[PDB]
Number of protein chains: 2
Amino acid sequence: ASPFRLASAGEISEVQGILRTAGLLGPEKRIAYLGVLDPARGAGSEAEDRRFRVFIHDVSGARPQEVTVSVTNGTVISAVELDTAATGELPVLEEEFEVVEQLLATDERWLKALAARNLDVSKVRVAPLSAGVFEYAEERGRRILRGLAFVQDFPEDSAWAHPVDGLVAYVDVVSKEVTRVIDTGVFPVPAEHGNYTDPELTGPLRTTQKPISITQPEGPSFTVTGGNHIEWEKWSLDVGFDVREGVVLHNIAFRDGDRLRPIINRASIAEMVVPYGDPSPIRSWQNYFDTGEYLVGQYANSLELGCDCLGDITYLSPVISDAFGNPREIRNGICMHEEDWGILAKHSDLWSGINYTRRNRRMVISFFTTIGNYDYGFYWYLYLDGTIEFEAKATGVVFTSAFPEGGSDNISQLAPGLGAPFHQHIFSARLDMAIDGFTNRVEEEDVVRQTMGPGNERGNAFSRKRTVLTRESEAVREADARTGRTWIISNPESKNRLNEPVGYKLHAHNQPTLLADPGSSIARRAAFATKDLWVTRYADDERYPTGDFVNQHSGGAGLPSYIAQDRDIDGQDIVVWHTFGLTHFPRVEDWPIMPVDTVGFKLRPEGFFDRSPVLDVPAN
Amino acid sequence: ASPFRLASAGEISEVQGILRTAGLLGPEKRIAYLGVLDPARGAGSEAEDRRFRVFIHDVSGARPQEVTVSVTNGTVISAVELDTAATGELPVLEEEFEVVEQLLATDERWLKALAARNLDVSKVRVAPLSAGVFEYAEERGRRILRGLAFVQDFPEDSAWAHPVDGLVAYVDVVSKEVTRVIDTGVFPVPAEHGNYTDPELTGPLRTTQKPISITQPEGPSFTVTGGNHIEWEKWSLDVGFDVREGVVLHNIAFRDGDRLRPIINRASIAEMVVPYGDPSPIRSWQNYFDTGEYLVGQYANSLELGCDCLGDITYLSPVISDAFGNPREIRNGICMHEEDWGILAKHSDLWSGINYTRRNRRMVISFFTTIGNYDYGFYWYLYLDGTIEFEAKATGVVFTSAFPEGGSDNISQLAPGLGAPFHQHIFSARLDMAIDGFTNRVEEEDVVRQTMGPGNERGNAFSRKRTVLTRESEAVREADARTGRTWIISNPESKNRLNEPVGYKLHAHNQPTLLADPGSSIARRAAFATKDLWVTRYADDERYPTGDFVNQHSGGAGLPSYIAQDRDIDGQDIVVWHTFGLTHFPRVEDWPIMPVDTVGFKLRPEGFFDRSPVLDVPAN
Ligand SMILES: [Co+2]
Ligand SMILES: [Co+2]
């Protein structure tokens, strides 16, 4: 197919061979990350070179390596030793998840802690959480995991209902030593169960819901070719999948009559952090980079037809590598289908007597992932009118704690003695822009209020102002919902028929950005989350807003470093990074299982077309 | 039956008979407004008393009257003569619309202006628009409409493509006189047609859209009882319809186990204003109160099955009065149906091995109206989890002008020589709150950022603060998207099992509010649109944010006068008035017919329930 096709099990196997053959994949080596590389910048480059990037961990304690291999030419293009204390630790390995609980089970401090609380060690689940970087000097260079305890009364019990507060352990998962066990005091362990599948809790199930059937008697309107190439209602794109980012969209273009006009070169959620706002030492270090530290694509669910994806669905089953280089397929990991989207355009004209109504539709490309207690759905939508939209759906079980006697300013009560620490889920959408090609620029557009007086005697006038971001040093922008602030990405060398540079306007939800104090560790490690919009000059090695190795990285790694280059972004190959998230103060209705909460953003054509691009839609 | 039942044809004819019998409806009288009044406050309602309020116009020029009749008792409860120059003119009568073009067609000033542009008067359509209140002293006490011309080249031509700039006329529609004709100079009349059904413009219609069939084999899950009483997935409410407000929701409540718990006593879009931001004298007076001046409900479209409402739809055909008091039915004017809404809750738990997925659904109640070039869809949604949401959908044809040769700061170009003046579409949702009953209170909730230091040593803590609005004087609030500002309506006397007052949280979109200078006529007439949220103490005569008579009415009534009463709203029968709207800088993509743009708000339970209310939702 094209150089944008999904990785084959064969390519994964071929990467495994090349590595072992080069002596890079011994018995103590584990693949922490592996993913195909996107074709480099060009056009007439028919010579295909499928390369894969790999992060290799060594369970002995030896320095890890970043290796790039060429599957097309069975070679090791590069292999470098990483100084994790300098560049950060590799992504948390799924196999290290069990380790924290196992090591702790034989630690006397831990056992002493459980004994004081009368908790059976065999019933205490331990959540292997990322460590971050705080004041523990002995952690620099070491691969640390922190553990919080939750009691599971029985196999099918929801342990989240029973947090063991006042206790936290730090574990060196390489040397296998419990570096520390902190017990700040016994807290009552919440007793009510949160088993949402227990009839005693749910009550008799409803019998009132009649079925809703969504069918496509003639099949879907989109076509899938070359495995992942989508063609639908003038749109054209390639659906990729990466173990770290999940679903990635490539070459989003719109066929405007004769031309296939590019809009976005690459769209992905490049990072997703979940910072907690509880100042208790038991949790004050808690910040989960679901994408950067855990890798969201790795945990993508196999979606069941009729349950997760309703209607006429076309699935993609992406292949990833396991810790040993063996290919693993995520059956039905990606859903593709078109949804009716109500009214597109409507007008009943008195003067002409013409009554006109048209219906809208959206192409949907989604996947759902699970990172411990949270579950997130990632949805990309393409609309008939040219609008592109992203929506994240957050659900799962809330991360719990004990609810302090006397209340709390940073924790809310869900059940008797059960608390839910305040937190945020902040995303970063990386949009490698290609508005009618790569020569793009960004303008910040604000509504402009005008004062009543000469030229505006009735005081009714209002305008808009656009400020072009010319250098990266002036491309770190904040939201301003009050002045209806948006950002327009245009091609200054491609003009519509009214001789105006074609463009697309980004409409943000203007939700709060990172709340943490500016001098905090999380503010420095997830600096991208402190501002709504960033614009950088494209560079193939600038992939994530938080850098390539997020785990235990000290600070300032991604966007702040890239931006510091201060490159020219006025009419250049540029990338837009939009920060957007949810700020959560959990409610009683989020317990025992959370109903979906959503956030997103969208981009609408702004003088991109010469008139409405949906005049050819039939009466339907 | 239920005192909230829709008005029947018989009741309307009876109101006519009662007015006639009372000598209030002779041959010169016209009904400018007629609607049923809601049952009086309380509980011990001694039998049914269906009362209707009527605004009676006199075509001979005599003073109009406001009358309330008891259709049950066959009596006139009150009838007062109105001094329109003081209290405002009655809503525009449908019959007065055509009058503008008719009178102008024989006016020599108008004819000279047309001849100067070489336009055939028989092809010049005139958009009859509300006049507002400006410096025209002779207009005080008279019913005026202003006219803007558009050329219609042939019967089926869209005149909006051909605006005649530099010209405007004012007309007294009662005395049938053209009071003024202002010609500021000729502007080329845009030549390109905007005929969206002309194959020459649309091009060949797409053959790519495959059908999306949505069916309900066993029928809908909601039941319609007593004509307009709906019961669906624990929800209960009555769907009313008023000629001014359109769809109005009454007694929204949720059956939580044994108890039917009220949430919102009455919800409606109590006003909507469309102000224009072009300082040209030809349009600087332009502002319409589609609800208050035109009465959106009377222009509701008859919805076609399959095109307007897809799926298993249950229609209501509300009856309204014509200008003479005879009943008229808007066949299929309201659509009711439930629609699938993706994932409701989902969690795949490692520890328990339990994988759980549930789907969401929403009850939809909608209607679409058309007033001139604009068409608006009003949609109310009720979700399984207890969320209530409203969404307005703006479409139709953009109101045009000429595009100034040297560009414009207040008008955008759509086609060669065709301009689109900037404007807004601002709505006011009046929510008569009844959270678990009438004893309610409103708190403004802001996210609170904390400084790193003692008690927050790692600088990760963040909190929330709630400020109770105790008196109406402190109940006029603005948005603050940056601090995640929301407003919680609670019942200080009804606590959940965790001993917290039950409540609902209002999530606004935080769009810009009224942009006009504060000293402008529109800022005073649309004072409500200058702030995001208002809370008043309920009063039966405080129905609209702009007062009872908006047409050509200055400031002096509405919210600003109500609030001055400075009543107690801390644990009392209160009403929330939320302002939300769209700010439009028309795009080429909006021509020749605009794709739907949306805006709205939603309310989510906030400690209302004792745990998630959807644990009894069965697996698909
Ligand atoms: Co959350
Ligand atoms: Co508009």
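Note that chain B carries Swiss-Prot numbering, so the residues on display, from first to last, are 9-628.
Structure method, as recorded: X-ray crystallography, 1.8 Å.
For all residues, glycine too, the Cβ spot is worked out from N, Cα and C.
Database features (Swiss-Prot):
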ACT_SITE  B:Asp298  active site, proton acceptor
ACT_SITE  B:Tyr382  active site, schiff-base intermediate with substrate
BINDING   B:296-307, B:379-384  substrate binding site
BINDING   B:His431, B:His433, B:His592  Cu cation binding site
MUTAGEN   B:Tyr382 to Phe  Loss of activity
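Annotated features taken from Swiss-Prot, shown on the structure.
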residue  : record                 : DSSP (3 states)
B:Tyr296 : substrate binding site : strand
B:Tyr302 : substrate binding site : helix
B:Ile379 : substrate binding site : strand
B:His431 : Cu cation binding site : strand
B:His592 : Cu cation binding site : strand
Between the C-alpha atoms of the residue listed as 'active site, proton acceptor' and B:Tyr382 (mutagenesis position), the distance in angstrom, to the nearest integer, is 10
In this structure, the one of the recorded positions B:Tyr296, B:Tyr302, B:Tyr382 whose CB has the fewest other CB atoms within 10 Å is B:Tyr382
Which one of the binding-site residues (B:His431, B:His433, B:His592) has its C-beta surrounded by the most other C-beta atoms within 10 angstroms? B:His431
Relative to the Cβ position of the residue listed as 'active site, proton acceptor', how many further Cβ atoms are located within 10 Å? 24
Close-lying recorded positions around ligand 2 among B:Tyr296, B:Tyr302, B:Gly305, B:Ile379, B:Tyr382, B:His592, where CB distance stays under 6 Å: B:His592
The rounded CA-CA distance in Å from B:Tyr302 (substrate binding site) to B:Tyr382 (mutagenesis position) is 13
Of all the binding-site residues given, namely B:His431, B:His433, B:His592, which is spatially nearest to B:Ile379 (substrate binding site) at the Cα level? B:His433
Starting from the Cu cation site formed by B:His431, B:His433, B:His592, give every other residue of that chain whose CB sits within 8 Å of the mean position of their CB atoms, in sequence order. B:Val282, B:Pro283, B:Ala402, B:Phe430, B:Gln432, B:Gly589, B:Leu590, B:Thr591
Show which residues of the chain containing B:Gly305 (substrate binding site), separated from it by at least 6 in sequence, have their CB under 8 Å from its CB. B:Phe249, B:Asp250, B:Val251, B:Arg252, B:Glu253, B:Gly254, B:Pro326, B:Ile328, B:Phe375, B:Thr377
For the binding-site residues B:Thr299, B:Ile379, the one whose C-beta sees the most other C-beta atoms within 10 angstroms: B:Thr299
Between B:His431 (Cu cation binding site) and B:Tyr296 (substrate binding site), how far is it from one CA atom to the other, in Å? 11
Just the number: how many Å between the Cα atoms of B:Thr299 (substrate binding site) and B:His433 (Cu cation binding site)? 12
Cα-Cα distance linking B:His433 (Cu cation binding site) and B:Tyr382 (mutagenesis position), given in Å to the nearest integer: 11
Taking only the CA atoms, the spacing between B:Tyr296 (substrate binding site) and B:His592 (Cu cation binding site), expressed in whole angstrom, is 15
